[PDB]
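Asker: Here it is: the structure, laid out below.
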Amino acid sequence: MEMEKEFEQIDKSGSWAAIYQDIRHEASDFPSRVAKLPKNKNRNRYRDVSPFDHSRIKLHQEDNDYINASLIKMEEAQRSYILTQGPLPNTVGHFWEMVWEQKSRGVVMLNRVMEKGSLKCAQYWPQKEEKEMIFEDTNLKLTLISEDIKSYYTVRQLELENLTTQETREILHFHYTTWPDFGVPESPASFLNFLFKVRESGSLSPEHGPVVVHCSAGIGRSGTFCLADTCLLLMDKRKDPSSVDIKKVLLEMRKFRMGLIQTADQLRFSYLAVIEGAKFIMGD
Ligand SMILES: CCNc1ccc(C(=O)O)cc1
């Protein structure tokens, strides 16, 4: 079923809450035993959001290999993503270790450091060129190189140095700064513009490690970004683009990380972004 017809039918019937609960009911349930070990309690932002054991990213250290991050491998689309929580004061060094070890080119951040008057993640990158950050626990240095501030997003170039070997890499930080404190954006136009800026950078391409994507918990906004990207890629690739089923792509993604897409509005909005994306590409 052409998803815009499916969309109009769910909208006119006001059944978004019913479709969303059906997804919640069919979603995979896998063990998360490492996440729940007592030694890991201060590495988790939220008690009810944990990576599955089978898909968790392992840090390359014998001490404690745990970070709250998941590899989402989309086989038919040929895209991988790492979805993670916003870093905590005591996990900023682990975050940048993971970026280094997984060979990522890009970091995609979909939240503000403060929202609704509370801290949603640590200030994990330098705000001035001349004040670099040193992470003594993982032996890394991070420097701001340049900053490009636009109306809906900011792009930063960062230099990450492994102080152990003195190798350096350029990381691109893509920061979506305008997602509202409550609900979802009214139009998907600025979110699609942002997605195409990430794609244009090389950050999502197979010559690099997987892109790192986060919001506060790493499931809601983060889930929207990777679901919209994967659905548009499948429409480009397949002979029958009308066969792309957004609900089936979401269930496949939920085999790798729990709770992706947190509300019926986020589902409805994910449908909105994919529909608007399919016509910009038909070049109406
Ligand atoms: C036949 C109705 N459904 C679709 C039409 C065109 C495309 C596309 O060319 O991206 C995707 C779906």
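Quick reminder: no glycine exception, Cβ is built from N, Cα and C everywhere.
Grabbed the feature section from Swiss-Prot, which reads as follows:
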MUTAGEN   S50 to A or D  No phosphorylation
MUTAGEN   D181 to A  Substrate-trapping mutant
BINDING   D181, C215, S216, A217, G218, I219, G220, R221, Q262  substrate binding site
MUTAGEN   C215 to S  Catalytically inactive mutant; abolishes sulfhydration
ACT_SITE  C215  active site, phosphocysteine intermediate
Asker: Using a 10 Å cut-off on CB atoms, tell me which of the recorded positions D181, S216 is the least crowded.
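Answerer: Each of the recorded positions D181, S216 was scored; lowest Cβ tally within 10 Å is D181.
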Asker: I'd like to know which of the binding-site residues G218, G220 has the most other Cβ atoms within 10 Å of its Cβ.
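Answerer: That would be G218, with the highest Cβ count within 10 Å.
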Asker: Specify the nearest of the mutagenesis positions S50, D181, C215 to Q262 (substrate binding site), where nearness means the distance between Cα atoms.
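Answerer: Smallest Cα separation from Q262 (substrate binding site) among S50, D181, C215: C215.
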Asker: For the substrate binding residues given in the record (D181, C215, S216, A217, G218, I219, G220, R221, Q262), what is the largest pairwise C-alpha separation in angstrom?
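Answerer: Looking at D181, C215, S216, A217, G218, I219, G220, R221, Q262 as a set, their Cα atoms extend up to 16 Å apart.
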Asker: Among the recorded positions listed here, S50, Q262, which has the most company in the form of other Cβ atoms within 10 Å of its Cβ?
Answerer: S50
Asker: In Å, rounded, how far does the Cα of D181 (mutagenesis position) sit from the Cα of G218 (substrate binding site)?
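Answerer: Between the alpha carbons of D181 (mutagenesis position) and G218 (substrate binding site) there are 16 Å.
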Asker: Within 10 Å of the Cβ of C215 (mutagenesis position), how many other Cβ atoms are there?
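Answerer: For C215 (mutagenesis position), the 10 Å Cβ neighbour count is 26.
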Asker: Looking at the binding-site residues listed here (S216, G218, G220), whose Cα lies nearest to that of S50 (mutagenesis position)?
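Answerer: With Cα distances computed to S50 (mutagenesis position), the winner among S216, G218, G220 is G218.
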